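Participant: Got a structure for you, questions after.
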Amino acid sequence: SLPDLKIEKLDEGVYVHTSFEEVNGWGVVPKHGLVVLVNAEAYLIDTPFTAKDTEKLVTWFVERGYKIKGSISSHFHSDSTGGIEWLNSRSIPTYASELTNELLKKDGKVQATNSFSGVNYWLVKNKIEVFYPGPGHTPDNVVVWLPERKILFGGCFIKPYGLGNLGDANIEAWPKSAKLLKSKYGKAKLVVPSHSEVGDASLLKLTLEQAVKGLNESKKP
Ligand SMILES: Cc1oc(C)c(S(N)(=O)=O)c1C(=O)O
Ligand code: NA
Ligand SMILES: [Zn+2]
Ligand SMILES: [Zn+2]
């Protein structure tokens, strides 16, 4: 009864995948991830919520002649990681930061088979970069940068109009983290949030404004 998985071309070699979940209070929430094509290899930037939609996504690309080389999950929540177990079962390399894999284990979830540490990580040299801005939406949240098309996948860190689910947030750190991201990716042409429409570098400033207001709200009784 949920909207079908969507796959829409965003730019040369870049697709947005949109999967849907009902979230109590938030309604029917779209989740955007990317598929990035390097040569004839496909990289999932976040998995759909479900194994079934992860399989539909993979099959769509494989039928068109792309080889699934890996997934990277931007944070531990199921809107980024729901398909890791299914990918693992198909011997598709899954990636997450050491911190994301720690928070997956803490949450009783299947871990990524491959991990990385530190602040900047090249999943694919000169094509797909992982950057940790610091804690915000979650302690582990990372962004994914595509240097060639100047596309930033913000995941659930980019929150231009409201912060959404604060359950795992570090509201004290989020402003400092958003200042760092804003300083690093002003050159972004496209910024792709998890749960709202694609925009431009202005989404980094709007996110900073929301983080500052969230921290203020957290200090009220
Ligand atoms: C709107 C929304 O729905 C869900 C299911 C999430 S998350 N990434 O916290 O699970 C959020 C969010 O704030 O990212
Ligand atoms: Na794997
Ligand atoms: Zn989340
Ligand atoms: Zn989310």
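Quick note: numbers on chain A are straight from Swiss-Prot, i.e. 21-241, in order.
Determined by X-ray crystallography, 1.7 Å, according to the entry header.
Any Cβ shown, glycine's included, is placed from N, Cα and C.
Summarising the annotation, Swiss-Prot assigns Zn(2+) 1 binding site to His95, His97, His157. Under mutagenesis, Swiss-Prot gives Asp99 to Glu with this note: Drastically reduces catalytic activity against cephaloridine, imipenem, nitrocefin and benzylpenicillin. Despite mutation, two Zn(II) ions are retained in the active site, in vitro. Swiss-Prot documents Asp99 to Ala as a published mutagenesis change and attaches the note Almost abolishes catalytic activity against cephaloridine and imipenem; drastically reduces catalytic activity against nitrocefin and benzylpenicillin. Only one Zn(II) ion is retained in the active site, in vitro. As annotated by Swiss-Prot, Zn(2+) 2 binding site applies to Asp99, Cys176, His215, with the evidence given as experimental evidence. Looking at Swiss-Prot, you'll find the mutagenesis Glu105 to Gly noted as follows: No effect on catalytic activity against ampicillin, various cephalosporins, or imipenem. No effect on resistance to ampicillin, aztreonam, various cephalosporins, or imipenem, in JM83 E.coli strain. Per Swiss-Prot, the feature beta-lactam binding site maps to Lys179, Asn185.
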Participant: Need the DSSP three-state call for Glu105 (mutagenesis position) to compare against my parser.
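Facilitator: In the DSSP reduction, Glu105 (mutagenesis position) maps to helix.
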Participant: Tell me which residues of the chain lie with their Cβ under 8 angstroms from that of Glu105 (mutagenesis position), as long as they are six or more apart in sequence?
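Facilitator: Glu105 (mutagenesis position) has long-range Cβ partners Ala71, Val130.
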Participant: Which number gives the other C-beta atoms within 10 angstroms of the C-beta of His97 (Zn(2+) 1 binding site), all protein chains shown included?
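Facilitator: I get 27 for this one.
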Participant: Select the closest residue to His157 (Zn(2+) 1 binding site) from the following recorded positions, measuring between CA atoms: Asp99, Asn185, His215.
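Facilitator: Checking each of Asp99, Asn185, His215 against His157 (Zn(2+) 1 binding site), the shortest Cα distance is to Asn185.
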Participant: Given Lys179 (beta-lactam binding site) and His95 (Zn(2+) 1 binding site), what distance in Å do their CA atoms have, once rounded to a whole number?
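Facilitator: The separation of the Cα atoms works out to 15 Å.
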Participant: Measure the Cβ-based neighbour count of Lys179 (beta-lactam binding site), defined as the other Cβ atoms within 10 Å of its Cβ.
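Facilitator: Counting Cβ neighbours of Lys179 (beta-lactam binding site) within 10 Å gives 26.
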Participant: Could you say which of the binding-site residues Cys176, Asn185 has its Cβ with the most other Cβ atoms inside 10 Å?
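Facilitator: Result for the most crowded candidate: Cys176.
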Participant: Give me the Cα-Cα distance between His95 (Zn(2+) 1 binding site) and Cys176 (Zn(2+) 2 binding site), rounded to a whole Å.
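Facilitator: The separation of the Cα atoms works out to 8 Å.
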Participant: Name them in sequence order: residues not among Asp99, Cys176, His215 whose Cβ is within 8 Å of the mean position of the Cβ atoms defining the Zn(2+) 2 site.
Facilitator: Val49, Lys51, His97, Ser100, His157, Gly175, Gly184, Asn185, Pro213, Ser214
Participant: To the nearest whole angstrom, state the Cα distance for the pair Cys176 (Zn(2+) 2 binding site) and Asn185 (beta-lactam binding site).
Facilitator: 9
Participant: If you count CB neighbours within 10 Å, which one among the binding-site residues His95, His157 has the smallest count?
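Facilitator: Result for the binding-site residues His95, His157: minimum number of other Cβ atoms within 10 Å at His95.
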